[PDB]
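Asker: My questions will all concern the structure given below.
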Amino acid sequence: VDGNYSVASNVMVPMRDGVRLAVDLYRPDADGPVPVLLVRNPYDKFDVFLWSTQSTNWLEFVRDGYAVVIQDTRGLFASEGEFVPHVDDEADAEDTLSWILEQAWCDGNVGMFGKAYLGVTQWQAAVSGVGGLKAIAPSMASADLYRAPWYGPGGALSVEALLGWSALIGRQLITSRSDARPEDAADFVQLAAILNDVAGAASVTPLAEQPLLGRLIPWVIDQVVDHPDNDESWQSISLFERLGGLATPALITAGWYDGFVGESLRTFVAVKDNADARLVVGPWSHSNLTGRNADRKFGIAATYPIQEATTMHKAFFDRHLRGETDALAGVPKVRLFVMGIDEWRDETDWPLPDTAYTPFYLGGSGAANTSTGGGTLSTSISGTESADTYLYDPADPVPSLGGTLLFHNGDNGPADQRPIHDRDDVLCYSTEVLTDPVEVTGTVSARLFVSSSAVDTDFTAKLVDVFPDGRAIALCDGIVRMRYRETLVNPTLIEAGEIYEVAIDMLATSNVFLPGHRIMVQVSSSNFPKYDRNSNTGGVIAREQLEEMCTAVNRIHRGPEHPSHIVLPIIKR
């Protein structure tokens, strides 16, 4: 009977080391083997409602004749073994694919889908070399775990991401326990207190002392906090350098305010030349896919389009797992939600073909401190040599507000920035009010001439759309930790007072700045707890006490010989 299926629970799958991983089998009521879709899930294979609304109506796949396998990853819930994030998923996925391909009901075609960690596990599957894996669909995910979500291209720790995710893993473990432990009730309450105040949890110094999280999941310290350089421990789990050698079609989703967005987009660039890659980017954050935010509404068309996504995934799997050569007819290569005009729009490529990477130079009379300063942005080089100066005090960092926050207030990506506009350490530069629209769609970076009183510090850059009513809406932002200014791998300190030209990777966006709006950039030296705060000492930041940290006098240089600017991907149509 087409449309009908059965579900077998806790089928145990043996890995190479003898440890057995538990799976659930959703198999169509049909004769002969079928194509198979695999989901590798650390959040309980039984709990399908937890994530499915953020992905696909995948029971449609089963009703249409796909088998679907959902697996507890190693050491979690019904699976045997010990859980350590990332380190076992390459080998475990390879063995799981091998097992599936051996099964009577598998016709030799396997795909995958899923979001975030369930997207990462697909890149880890794809590097295995198993020919039966015909396509993946990693949503809002990453193939380089240092660059997202634990650190980033600027070499700062994503501390709210780390502590928030670790606290949810901890609550998961406690809830899933066989026999409740005497300390379970108190631990569970303490993990909730972290999640109710992530910035406060991130404020304890030394950062590396995590009595609760370090006990429940030692990897928090042993791997992430203790390895601030993009060293061999990170490279061991990175998939990115191997993506270029793959020929695996990938249906890649991203969100402009999602923590993974930079790495999601880079996976598309890395695989598009060697197989059929597809890109969908909506205006979502990791936990807010509704299109509605406190001070910014994108319209109901911006809500994560689960039905259209289900249709697109099925067409994708029909093409690559069923060999239906016309199944993707009419489907665009790239589909972006273009903010400002707040409309979905199809494109032929990412980056967009006719992107004009355009410098907008920092300028202005007087000091650019606060939003009532004199800071300007212009496509012409500034005529007079100037500099803006501020005190960065680690005890008083610029609070994170929107952006790509994950767990600390991670449901308000396009946040109004006015609550921090009067801070003296927030330098503001903006264009005149626009009379014609300016579209900025692509990757975004800044190039700043900076100096510091300290031997290490951070610099941040944030792109903002200023609305006529005064809302200053965050778009994309980035950070550079100065010791990593040239390499994330082999950091060196800087000389106090010397001027450096540094790049700040500000991820990506798609926004039409409409007439009556302004383009604005904020520059500072902190963005906390989105990123941990630089101690301004050159020390091992995560091991320092707040008392041991220093303030830094930091300076942006701007003018003819120091043409600090933001590089905007200008689209003109």
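Going by Swiss-Prot, the residues shown for chain A are 2-574, listed in order.
Just so it is clear, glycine is given a Cβ too, placed from its N, Cα and C backbone atoms.
Reproduced below are the annotations present in Swiss-Prot:
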MUTAGEN   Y44 to F  Loss of activity. Has no protective effects against cocaine-induced convulsions and lethality in rat
BINDING   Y44, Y118  substrate binding site
MUTAGEN   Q55 to A or E  Decrease in activity
MUTAGEN   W151 to A  Decrease in activity
MUTAGEN   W166 to A  Decrease in activity
MUTAGEN   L169 to K  Displays greatly enhanced stability, with a half-life of 570 minutes at 37 degrees Celsius. Exhibits 4.5-fold reduction in catalytic efficiency
MUTAGEN   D259 to N  Loss of activity
ACT_SITE  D259  active site, charge relay system
MUTAGEN   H287 to A  Loss of activity
ACT_SITE  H287  active site, charge relay system
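On this model, are these features tucked inside or out on the surface, and what's nearby?
Answerer: A coil conformation is recorded for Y44 (mutagenesis position) in the three-state DSSP classification, outside any helix or strand. Counting only same-chain residues at least 6 apart in sequence, those with a Cβ under 8 Å from the Cβ of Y44 (mutagenesis position) are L51, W52, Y118, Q173.
Secondary structure at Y118 (substrate binding site), as computed by DSSP, is helix.
Under the three-state DSSP scheme, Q55 (mutagenesis position) falls in the coil class. Every protein chain considered, the tally of other Cβ atoms within 10 Å of the Cβ of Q55 (mutagenesis position) stands at 20.
In the three-state DSSP scheme, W151 (mutagenesis position) is classed as helix.
All protein chains included, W166 (mutagenesis position) registers 23 other Cβ atoms within 10 Å of its own Cβ.
In this structure, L169 (mutagenesis position) is part of a helix by DSSP. Within the same chain, residues at least six positions away from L169 (mutagenesis position) with a Cβ under 8 Å of its Cβ are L192, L196, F408.
According to its DSSP assignment, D259 (mutagenesis position) is coil.
In the three-state DSSP assignment, the secondary structure recorded for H287 (mutagenesis position) is coil. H287 (mutagenesis position) is surrounded by 25 other CB atoms, counting those within 10 A of its CB over all protein chains shown.
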Asker: For the C-alpha pair, I'd like the distance in angstrom between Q55 (mutagenesis position) and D259 (mutagenesis position), rounded off.
Answerer: 13
Asker: I'd like to confirm something. Which of the mutagenesis positions, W166, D259, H287, has a Cα closest to the Cα of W151 (mutagenesis position)?
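Answerer: That would be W166, the closest of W166, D259, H287 to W151 (mutagenesis position).
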Asker: Would you pick out, from the recorded positions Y118, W151, the residue whose Cβ has the largest number of other Cβ atoms within 10 Å?
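Answerer: Highest number of other Cβ atoms within 10 Å: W151.
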Asker: Would you kindly give the Cα-Cα distance separating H287 (mutagenesis position) and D259 (mutagenesis position), rounded to the nearest Å?
Answerer: 5
Asker: Fill in the CA-CA distance, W166 (mutagenesis position) to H287 (mutagenesis position), as an integer in Å.
Answerer: 12
